[PDB]
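Everything on this sheet refers to the single structure shown next.
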Amino acid sequence: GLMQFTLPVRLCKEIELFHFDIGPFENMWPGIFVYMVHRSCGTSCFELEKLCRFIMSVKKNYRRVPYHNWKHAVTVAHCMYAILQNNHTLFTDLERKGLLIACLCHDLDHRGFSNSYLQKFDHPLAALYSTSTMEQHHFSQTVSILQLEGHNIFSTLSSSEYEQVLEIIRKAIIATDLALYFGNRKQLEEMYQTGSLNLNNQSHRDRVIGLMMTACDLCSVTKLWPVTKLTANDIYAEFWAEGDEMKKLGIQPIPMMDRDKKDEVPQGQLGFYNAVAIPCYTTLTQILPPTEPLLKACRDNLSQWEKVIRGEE
Ligand SMILES: O=C(Nc1ccnn1-c1ccccc1)c1nc(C2CC2)ccc1Nc1cncnc1
Ligand SMILES: [Mg+2]
Ligand SMILES: [Zn+2]
C-alpha cells in the first residue's frame, strides 16, 4: 500500500518526456512499467503482487526477436504513459488502467513476421484469424495470461467494468494493425476538419484511442536521432529475415524486405515518414495538442534521413 517505486534522478525526470529511451538494463523495465502505472493510474488500481506476476508472465511470452520484443512492449507503454500524463483530464479510470496493459501486451508472442508472410506461408493462425491475424493472436495471448492463477489484475472490477476494460484492450490491440490505421486517420481527419469530432461519442473515443495506439506503436521514429537510427537497424533485421523467408517460398519480397537492397533504405524511410509517421502525429496533435513533441521529434528524424540521402551522413 505505502510501497512507492522510485527511479534514480535522471530517469525520474526524463521518463516524463516523450523521447525517453528505457535503456539497456532489462531488469529495470518491470520497475519502470510499475512506476508508470502508479503515477498514471494510481497505487491502488492494481494489487502489486498480481501486477508483478502479470508483468513477468507477459515478459516470458515475448520472443528474442530483434525488434518485436519485450523492450518494444515497454517502449510502447512509456509513449502511452507520456500521452496520458500530458492529457490528465481527458481519460476515464478504466481507460488509463486498460491502455497501459494494452500497450505492454500488444505484440505478445510476435515471431518477427508480418500478417502477409503468415498468409503466404499458410500458417494455422491465418486460418483461425483471416484479418489482423497477429493482432487477434496478441489479444488471445493477453486473455490467456489474465486467466492464469493469481494473474487477474482486474479481479476487483465489477462484471460489467471487467467486460468494458477487456473491450478497450481488444480494440486498442486490433488498432496496432497498420492496415487499419490509414482508414482510421482519414476518418479522424474529416471529423476534426468538419468539426463533428465528439469525445462523448464512444465510436469517436475508439477511433482516437486507435490513433494513440498507432502513435505509441511507431514511437521509435519520435526518439533522438541516435536512438531512432539504431532502432531502424533492429526493424530492418526483421524485414530482411522475412524477405529471406519469402524467397524460400519462391516469392521475390518487396524491396523494404530484400537485404540485397540496403542502399534503398534511406529513400524507404522518407516514404514511411511522409506516408505513415508524419500524418499520424499531425492528426494526433490536432486532436491532442499536448502530444506536439512527438510530431516535432518525428519531423527532426525525417530531416536527418534527408541528410543521409544528401551524403551529409
Ligand atoms: O520503417 C518502417 N516501415 C517501412 C520502411 C519502408 N517502408 N515502410 C513501410 C511503409 C508503409 C507501410 C509499412 C511499412 C517501420 N514500420 C513499422 C511497422 C509497420 C511495421 C514500425 C517502424 C518502422 N520504422 C522504424 C522503426 N524504428 C526506428 N526507425 C524506423
Ligand atoms: Mg504488432
Ligand atoms: Zn508493436
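Residues 724-1036, in that order, are what chain A shows, numbered as in Swiss-Prot.
When the header is checked for method, it gives X-ray crystallography, 2.0 Å.
Including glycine, each Cβ sits where the backbone N, Cα and C put it.
According to Swiss-Prot, the active site, proton donor annotation covers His791, on the basis of similarity to another entry. Residues or ranges marked as 3',5'-cyclic GMP binding site in Swiss-Prot (evidence: experimental evidence): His791, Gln992. Per Swiss-Prot, divalent metal cation 1 binding site is recorded for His795, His829, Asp830, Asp940. The divalent metal cation 2 binding site feature in Swiss-Prot is assigned to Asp830; the stated evidence is experimental evidence. The mutagenesis experiment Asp830 to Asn is recorded by Swiss-Prot, whose note states: Reduces activity 1000-fold. Record note (Swiss-Prot) on the mutagenesis of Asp830 to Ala: Loss of activity and of zinc binding.
Distribution of Swiss-Prot features across the structure.
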| residue | record | DSSP (3 states) |
| --- | --- | --- |
| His791 | active site, proton donor | coil |
| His829 | divalent metal cation 1 binding site | coil |
| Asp940 | divalent metal cation 1 binding site | helix |
| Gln992 | 3',5'-cyclic GMP binding site | helix |
Which same-chain residues, if any, lie at least 6 apart from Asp830 (mutagenesis position) yet have Cβ under 8 Å of it: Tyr785, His791, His795, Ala796, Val799, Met857, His861, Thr899
The one of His795, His829 whose CB sees the fewest other CB atoms within 10 Å, among these binding-site residues: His795
Distance from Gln992 (3',5'-cyclic GMP binding site) back to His829 (divalent metal cation 1 binding site), taken between C-alpha atoms, in Å: 24
Close in space, distant in sequence - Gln992 (3',5'-cyclic GMP binding site), Cβ under 8 Å, 6 or more apart: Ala955, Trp1028, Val1031
Additional residues around divalent metal cation 1, ordered along the sequence, whose Cβ is within 8 Å of the centroid of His795, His829, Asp830, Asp940: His791, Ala796, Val799, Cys826, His833, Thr899
